[PDB]
Number of protein chains: 2
Amino acid sequence: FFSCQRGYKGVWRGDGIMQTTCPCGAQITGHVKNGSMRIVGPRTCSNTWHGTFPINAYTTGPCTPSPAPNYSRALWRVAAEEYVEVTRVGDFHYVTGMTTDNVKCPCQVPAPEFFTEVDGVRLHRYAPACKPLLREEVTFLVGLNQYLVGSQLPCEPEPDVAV
Amino acid sequence: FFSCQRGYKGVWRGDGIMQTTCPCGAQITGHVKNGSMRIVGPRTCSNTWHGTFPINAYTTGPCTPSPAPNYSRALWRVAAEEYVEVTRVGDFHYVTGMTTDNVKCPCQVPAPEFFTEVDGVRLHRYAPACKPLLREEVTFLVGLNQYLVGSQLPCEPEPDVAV
Ligand SMILES: [Zn+2]
Ligand SMILES: [Zn+2]
């Protein structure tokens, strides 16, 4: 079969029993109580050993992923098949990449749970493949304004010169 | 729907037609002439846009991946289902992680093609699931000698500090 999917491990919102299937074919069960998920799976799957849960189109359950705000990068789906990469520096966020040049984009990042992917871990059951990320000489649209790649999001207060 | 696997892109040894399948379901064909690969795949698969080839148990064909030596890290299968992580610094290699404590390991690294994984890109058609990498207070073996995780391979000239 295929290699195992890099699973998610962190706080979950709402309790219950989560179900999913890893690309290696293994079925993984996550019992969520008080925000913590206990993993049950085959010794054959990597997620079992890491105590992680691979979120797929195969994932089932009532609980929701609740990622920590201190990620490095995230994949943000700003259209049905288009993404933008969000790089985090301290309290600020910068659009460091885009699947297409001139993609429209919101002026504020959402909560981590709204990202399709965070530091390599998928969080959504629905995720279109991600075309190559364009990180230079391209721009994104926030309303009617244009911003060169690498620009922090428009509605974010600029970092003062305190160092 | 599963995420696309990160595919290999680089020199191959031996010419012929390579065939494989991405976890996303896409069939991918790689045409190799003079160690170079032309990719034929669906616009729906990430490997198609990157012009990469996902090596799996579903991989078929006469060619062998021929990775570059300037890699940073790599998974080295040193048992049926055990791994050691290799980090490279210049011309030196260090066992920077392991699947289970006290794994017997060779004294020097092989050509990159013998690594199950190189910088997150699978190279082997056969790759058991990799358990969490123990990177602290654990040791590995080389013949009859024990080494603390982090030490460079015994059969390599040990450089001076500050070098
Ligand atoms: Zn698995
Ligand atoms: Zn694919």
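Numbers in chain B track Swiss-Prot; the residues on display, in order, are 2008-2170.
Backbone N, Cα and C define each Cβ position, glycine as well.
Quick look at what Swiss-Prot lists:
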- B:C2011, B:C2029, B:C2031, B:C2052: Zn(2+) 2 binding site (BINDING)
- B:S2158 to A: No effect on replication (MUTAGEN)
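The binding-site residues under consideration are B:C2029, B:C2031, B:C2052. Their Cβ neighbour counts within 10 Å are lowest for B:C2031. Proximity to chain A (CB-CB distance below 8 Å) holds for B:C2011, B:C2031, B:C2052 among the recorded positions B:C2011, B:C2031, B:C2052, B:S2158. When the recorded positions B:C2011, B:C2029, B:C2052, B:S2158 are checked against ligand 2, B:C2011, B:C2029, B:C2052 have a Cβ within less than 6 Å of one of its atoms.
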